[PDB]
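K.L.:
Below: one structure in structure tokens.
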Amino acid sequence: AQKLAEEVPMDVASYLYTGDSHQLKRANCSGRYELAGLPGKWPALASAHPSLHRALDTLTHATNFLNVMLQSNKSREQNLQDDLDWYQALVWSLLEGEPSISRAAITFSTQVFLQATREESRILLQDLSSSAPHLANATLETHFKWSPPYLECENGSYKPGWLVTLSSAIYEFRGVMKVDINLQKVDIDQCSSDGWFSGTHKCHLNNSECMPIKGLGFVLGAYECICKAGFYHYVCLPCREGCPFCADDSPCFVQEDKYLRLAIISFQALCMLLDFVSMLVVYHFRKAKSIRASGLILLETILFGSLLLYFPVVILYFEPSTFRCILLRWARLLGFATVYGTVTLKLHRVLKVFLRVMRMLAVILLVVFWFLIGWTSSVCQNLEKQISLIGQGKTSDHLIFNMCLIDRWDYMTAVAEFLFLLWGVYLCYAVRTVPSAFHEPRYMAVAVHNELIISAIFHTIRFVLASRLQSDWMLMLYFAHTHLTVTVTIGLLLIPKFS
Amino acid sequence: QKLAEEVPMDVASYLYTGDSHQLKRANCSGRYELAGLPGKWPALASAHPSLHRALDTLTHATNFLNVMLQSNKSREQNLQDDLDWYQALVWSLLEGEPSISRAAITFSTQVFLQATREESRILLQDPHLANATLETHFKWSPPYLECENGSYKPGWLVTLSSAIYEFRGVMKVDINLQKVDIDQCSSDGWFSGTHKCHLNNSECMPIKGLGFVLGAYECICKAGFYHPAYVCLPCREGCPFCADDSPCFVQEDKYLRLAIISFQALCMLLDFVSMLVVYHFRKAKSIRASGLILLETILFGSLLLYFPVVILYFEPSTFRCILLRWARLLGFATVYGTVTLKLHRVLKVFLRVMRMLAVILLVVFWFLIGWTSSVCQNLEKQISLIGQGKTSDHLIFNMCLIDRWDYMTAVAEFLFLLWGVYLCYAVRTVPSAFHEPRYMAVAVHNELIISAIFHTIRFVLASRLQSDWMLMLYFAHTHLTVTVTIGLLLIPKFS
């Protein structure tokens, strides 16, 4: 909030405050004290580096000692002979204790003053008021008195150190003691809650975090903004998708040949439309030798089942959800039933006549619905929200991909399909020479064996290696599998009834 | 360790250093002062800032005297007017901090001055430390109790000592270390040991109040409870919060459980000898209606159907619940299937069944295999277990759990018996040699009603059923249903 004000009230110091480099500041011509009154905070009585605290502690003891000596009975005011020696020793003592105090001075008038500075390694002293002198300010107040940040000027040359005046009254006021703490080698944290001008004006919220350096100098721009799960290119930005550790801002999710996806879905919808078209057609041709050999209801049922079996191809095109996988199972399972049950049930009707199918079908769908209702409940109730989840993102050893998962339930269902087809294989093997005007049983058995073999292969391939199948190979596998099986099973039962 | 050595070198102070009650100490007459020589450490720690403040005020006053007396033109007409300066010097040495009791400086440049915060007015007036200073920077001391024409004075003092320049001076502050809390269970603090609290099963937990006093800690025993000196106890079998050290694994009568198992095994043996008898009477006029293979099939199903009453008598495990499911399901099938199918044969003749039975057995084995696999493969090790713990009022009990699979199973049994019901209602006017359909239908209706009631009561409130009530319920259900179903088909074939 003051970053703009700080960038419009400095010329030589401006660079020095942001870089620590004395080489510009030493060439800048000075005219008076170059301190800052407003850019800083309220005060440094709480949040301050240890040095400052010690600096104040020194003055405190030196102020209490003088106060008690000035408030003692029969105050002599014999400042001529040896009082000046006491005060000079009291000032050299004031300096000698803290390792971060650069000048110190004492002055009073009731007309002399002494000061000292840490010159090279020893204390230089002089008989002249030198350093801090808030006497004019203390008199105007007439306790403690701090000051702002300020650069000292020596022989018309901006000093290369940031000083602070501390001032305290001597007791009515009649003295001003002042230490000039050298605040040049102090730490400052713009990311701290309550401290020296806590302004972290470089990284606010978006993938932001301030982890600053410990030992740098009384200088700013020393706080490495951290990219909280994002890209690091002294700037933080967002990442392509749900893929953290963006060592590059490149993508993690595999690509999709959409050109190959739209053809897939379009051909599937074409086949579904043609199936519905076939159902209407058979509803038109109800007086031919269709009805006599194979009832209309059974054929419309087969076609509705096949329509109910194309669903997986379109379910897999969309993004994997947890409502989808379930519908994938319902469709597959229920259509298999309503299609091959009546297929083999029709064969059963034949073998029985050689020596009433809907009642003997609804048993199948009842068992099916019972199993489905159970599976769905066990998933939705316990293993969808509590611990387990179907939708799983697996890695291809360098890239990820989502998919529906499999479970033992699928293994046993495939086995059921196998055995249910086994009954039809033996049934078809039995009726190998039964009188027929249209030879339907021949085509039925072909469909049955096709489904059995093709389904075994597909299920094996699906359950072996589902950890390394991206979302464009499974689509092709489900498409080539369903097209072969179902389209053959439809043609073999429909085609011959028009010729 | 030095806890035993600290409890063998005290008389009155020992109790005054653990309670902090001046009322005993003030009655104990003492010649001179005494201090705890053994302070299990030295005076160079950062436990309280007070000591830091009183070292700061001492080092700041010692830095002045050492830089004044040793400065240039130090002529030192020491008796004329310097005394005024030194008096202001010592008076201000204790008029800066809040906890410093006496302060004094001695010099030969003998001369000495002192000042003490008496009540609220700091009076200003005109040994070991000075002697050790002559013998020998900063020089601290240990914890020590003062006393003079008093008793052992009721205050813990510390001597701070320094020198000037050689050794021509001795300034001392007596920091009042009486209002300084101590952590007996700190990693680094004064008296940092363990009076009588073993961490094997417990944790200290210090407080923030009182004053310097040993035994200022309330120990906490984890995985157990304390005596209601405070020390720890190993808790009861598998019960982590023992408000009492009483047991949680609820009382279970044995002279009921034994009778139950006895009666069940008696019925099994009676069922087995019911099988052998049938195998003796392979020749009769009764079996022509109800074949031999059908009855032995019913009796073997019944025999295994009894299993649930004996499984629950044992401690429940993961292998147990699974066999409970298998047995119940498998036996229901192999009995009521052939029952219902005999009625079907009757109705069809009115206008073998082993081949029309293995279908059901196949469907059952298929579901069982799947259920067992999904259980043992996923939800037995990952996050999920069969062992479930419920509570009756405020007390626990172990048992097997249920899952939606059981509800759907019950529905299947219902529907299978509704087929039997219709099949029984269709055949209500046939002639017969033994009126078997009459008793069969009686068994079916009974099975349906009792089966519905039991499964409902079983699912509704299984979280509040201690492990002696479920056994009684299984006893009642299985005895009623199965024993009726056996009698109604067997009994009439001997009369």
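Shown for chain A, in order and in Swiss-Prot numbering: 71-180, 189-220, 262-290, 299-360, 390-511, 525-668.
Header lists the method as electron microscopy, 3.5 Å.
Cβ atoms are placed via backbone N, Cα and C, with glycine included.
The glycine binding site feature in Swiss-Prot is assigned to A:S172, A:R173, A:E271, A:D307; the stated evidence is a curator's inference. Among the mutagenesis results in Swiss-Prot, A:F135 to A has the note: Does not affect ability to regulate cAMP levels; when associated with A-540 and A-578. The residue drawn here is the original one. Quoted from Swiss-Prot, the note attached to the mutagenesis of A:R173 to A states: Nearly abolished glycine-binding and ability to inhibit the GTPase activator activity of RGS7. Among the mutagenesis entries in Swiss-Prot is A:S266 to A, noted as: Nearly abolished ability to inhibit the GTPase activator activity of RGS7 without affecting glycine-binding. Among the mutagenesis experiments that Swiss-Prot reports, A:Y269 to A is described with the note: Nearly abolished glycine-binding and ability to inhibit the GTPase activator activity of RGS7. For A:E271 to A, Swiss-Prot lists a mutagenesis experiment annotated as follows: Nearly abolished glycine-binding and ability to inhibit the GTPase activator activity of RGS7. Here the residue is the original one, while Swiss-Prot reports the published mutagenesis A:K502 to E with the comment Does not affect G protein alpha subunit activation. As a published mutagenesis entry, A:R505 to E appears in Swiss-Prot alongside the note: Does not affect G protein alpha subunit activation. Where Swiss-Prot documents A:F540 to A as a mutagenesis experiment, the accompanying text is: Does not affect ability to regulate cAMP levels; when associated with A-135 and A-578. Quoted from Swiss-Prot for the published mutagenesis A:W578 to A: Does not affect ability to regulate cAMP levels; when associated with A-135 and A-540. Experimental mutagenesis at this site is recorded by Swiss-Prot as A:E609 to H, annotated: Induces an increase of cAMP levels.
What's the neighbourhood like for each of these?
P.N.:
Every protein chain considered, the tally of other Cβ atoms within 10 Å of the Cβ of A:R173 (mutagenesis position) stands at 22.
Following the DSSP three-state reduction, the secondary structure of A:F135 (mutagenesis position) is helix.
Secondary structure from DSSP puts A:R173 (mutagenesis position) in a beta strand.
A:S266 (mutagenesis position) carries neither a helix nor a strand DSSP state and counts as coil.
Of all the Cβ atoms in the protein chains shown, 18 others lie within 10 Å of the Cβ of A:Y269 (mutagenesis position).
A:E271 (mutagenesis position) is surrounded by 19 other CB atoms, counting those within 10 A of its CB over all protein chains shown.
Secondary structure at A:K502 (mutagenesis position), as computed by DSSP, is helix. Packing around A:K502 (mutagenesis position) is summarised by its Cβ count: 20 other Cβ atoms lie within 10 angstroms of its Cβ, all protein chains included.
Residues near A:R505 (mutagenesis position) in space but far in sequence (CB under 8 A, at least 6 apart, same chain), listed by position: A:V526.
When secondary structure is read from DSSP and collapsed to three states, A:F540 (mutagenesis position) falls in the helix class.
Cβ environment of A:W578 (mutagenesis position): A:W544 lie under 8 Å away, each six or more residues apart in the same chain.
Its own atom aside, the Cβ of A:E609 (mutagenesis position) has 18 Cβ atoms within 10 angstroms in the protein chains shown.
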K.L.:
Under 8 Å, Cβ to Cβ, against chain B: pull out the ones among the recorded positions A:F135, A:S172, A:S266, A:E271, A:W578 that qualify, in sequence order.
P.N.:
A:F135, A:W578
K.L.:
Quick one: which residues besides A:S172, A:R173, A:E271, A:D307 have a Cβ within 8 Å of the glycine site's Cβ centroid, in sequence order?
P.N.:
A:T195, A:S209, A:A210, A:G280, A:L282, A:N309
K.L.:
What residue among the mutagenesis positions A:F135, A:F540 has the most other CB atoms lying within 10 A of its CB?
P.N.:
A:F135
K.L.:
Could you tell me, to the nearest whole Å, how far the Cα of A:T180 is from the Cα of A:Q189, given 8 unmodelled residues between them?
P.N.:
7
K.L.:
Around the C-beta of A:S266 (mutagenesis position), how many further C-beta atoms are within 10 angstroms, looking at every protein chain?
P.N.:
18
K.L.:
In the structure shown, which of the binding-site residues A:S172, A:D307 has the fewest other Cβ atoms within 10 Å?
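P.N.:
The binding-site residues A:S172, A:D307 were compared, and A:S172 has the fewest Cβ atoms within 10 Å.
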K.L.:
So of all those mutagenesis positions, A:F135, A:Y269, A:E271, A:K502, A:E609, which one's Cα sits nearest to A:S172 (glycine binding site)?
P.N.:
A:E271
